[PDB]
Amino acid sequence: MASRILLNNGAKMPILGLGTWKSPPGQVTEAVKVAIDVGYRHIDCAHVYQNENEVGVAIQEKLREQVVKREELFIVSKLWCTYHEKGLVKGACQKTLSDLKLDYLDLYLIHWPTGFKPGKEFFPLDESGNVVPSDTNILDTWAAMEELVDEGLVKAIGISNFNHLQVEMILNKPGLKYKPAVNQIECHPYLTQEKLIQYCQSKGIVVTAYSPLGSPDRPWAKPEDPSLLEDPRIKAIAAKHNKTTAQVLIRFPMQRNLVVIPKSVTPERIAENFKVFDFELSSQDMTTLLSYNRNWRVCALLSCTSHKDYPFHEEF
Ligand SMILES: NC(=O)c1ccc[n+]([C@@H]2O[C@H](COP(=O)([O-])OP(=O)(O)OC[C@H]3O[C@@H](n4cnc5c(N)ncnc54)[C@H](OP(=O)(O)O)[C@@H]3O)[C@@H](O)[C@H]2O)c1
Ligand SMILES: Cc1cccc(Nc2cc(Cl)nc(SCC(=O)O)n2)c1C
């Protein structure tokens, strides 16, 4: 198991990163500091997570402490849906760089393929509870992302929550300057993403698996929902390998040549989640975990099911 994966831009992306969605501002600074101390070299961030300033504080402390150099870190952020308009992309990227206190990002992603009306609200809703779209399309937003690479503000650009047709739209864009390096998608034993992973890997696009533990802190969770961390079948695989259920869940995507970004703000769990390079799931273990697929999404963006670019009507 190599600890990094080569991207189509020539850079090496660490296969394990720390997620930061739902990491409250007063906890995330310590979380990122613990993560860097433990050995994480990749942090997944987003403007919409509303904590980039605090992530910035942590990165800067560790750089000043000389625990790491900037070139050893791989920092990802994401363009939020209200900034798809071509003329807003650069400003959004610059606000993120300013919050993170960085001169460049390693990877900047279009967070979702759906553009939302610009303004103060992250999720601008109509009276029916559906998001108000922006008059934007994916290809113009991609061209604005490419300008960030030309200016040196970001080393690589990519996408998140794009279906294969939407990726194909970018790959076939007239005058394409840069291919996406990464597609960041939800992926875990209940949503195994076989077809989309096959597709992406066949195009040289690295896949990053989000919500690998099933996002037990997601705010919309319901008691009837499935729970990976409580699944007795996965606990039995963990018990066999003298590991925790979370560690099994993190190792799983690693053996599929995916990047994985488990989130925690608990120092003991940050450390636990990093101890996944000292064991191997068997061929049978992988086949078994893949069989748990149930097409179940944490993140189904249900307020956008009428949006022209909603990604999840397509099979993959
Ligand atoms: N591109 C996108 O649209 C998108 C969407 C979703 C997620 N993401 C990214 O992917 C990351 C991970 O996904 P996620 O945040 O949804 O969920 P996750 O990483 O699947 O689960 C995080 C939850 O699991 C808990 N946890 C972590 N390690 C654990 C352990 N070893 N034992 C027991 N519980 C543990 C965390 O608790 P504590 O924090 O309290 O320890 C938190 O409640 C996000 O933070 C974000 O960076 C991206
Ligand atoms: C309180 C509130 C109001 C409106 C919408 C949402 N849904 C969110 C919020 C955030 Cl920060 N992230 C997601 S999905 C995670 C992602 O897109 O990375 N969904 C939430 C959590």
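Looks like X-ray crystallography, 1.6 Å, at least that's what the header says.
Placement of Cβ uses the backbone N, Cα and C atoms for every residue, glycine included.
Taking Cβ-Cβ distances under 8 Å and a sequence gap of 6 or more within the same chain, the neighbours of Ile261 (NADP(+) binding site) are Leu16, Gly17, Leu18, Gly19, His42, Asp44, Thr208, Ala209, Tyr210, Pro212. In the three-state DSSP scheme, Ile261 (NADP(+) binding site) is classed as coil. What Swiss-Prot records for 10-19, 211-273 is NADP(+) binding site.
Swiss-Prot gives this note for the published mutagenesis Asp44 to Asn: Reduced glyceraldehyde oxidoreductase activity.
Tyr49 (mutagenesis position) carries a helical DSSP state (H, G or I). For the published mutagenesis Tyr49 to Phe, Swiss-Prot gives the following note: Complete loss of glyceraldehyde oxidoreductase activity.
Taken from Swiss-Prot, the feature active site, proton donor covers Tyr49.
Contacts of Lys78 (mutagenesis position) defined by a Cβ separation under 8 A and a same-chain sequence distance of 6+ are given as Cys45, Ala46, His47, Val48, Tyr108, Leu109, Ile110, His111, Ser160, in order along the sequence. Following the DSSP three-state reduction, the secondary structure of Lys78 (mutagenesis position) is strand. Among the mutagenesis experiments that Swiss-Prot reports, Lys78 to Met is described with the note: Reduced glyceraldehyde oxidoreductase activity.
A mutagenesis experiment is reported in Swiss-Prot for this position, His111 to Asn, and the note states: Reduced glyceraldehyde oxidoreductase activity.
In three-state terms derived from DSSP, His111 (mutagenesis position) belongs to neither a helical nor a strand segment and is classed as coil. The Cβ neighbour count for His111 (mutagenesis position), using a 10 Å radius and every protein chain shown, is 20. According to Swiss-Prot, the feature substrate binding site maps to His111.
For the recorded site, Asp231 (NADP(+) binding site), the DSSP three-state label reads coil. Around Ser211 (NADP(+) binding site), taking its Cβ as the centre, 25 other Cβ atoms fall within 10 Å, counting all chains.
The binding-site residues considered are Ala221, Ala271; of these, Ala221 has the fewest other C-beta atoms within 10 angstroms of its C-beta. In the structure as shown, the Cβ atom of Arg251 (NADP(+) binding site) sits within 10 Å of 27 other Cβ atoms.
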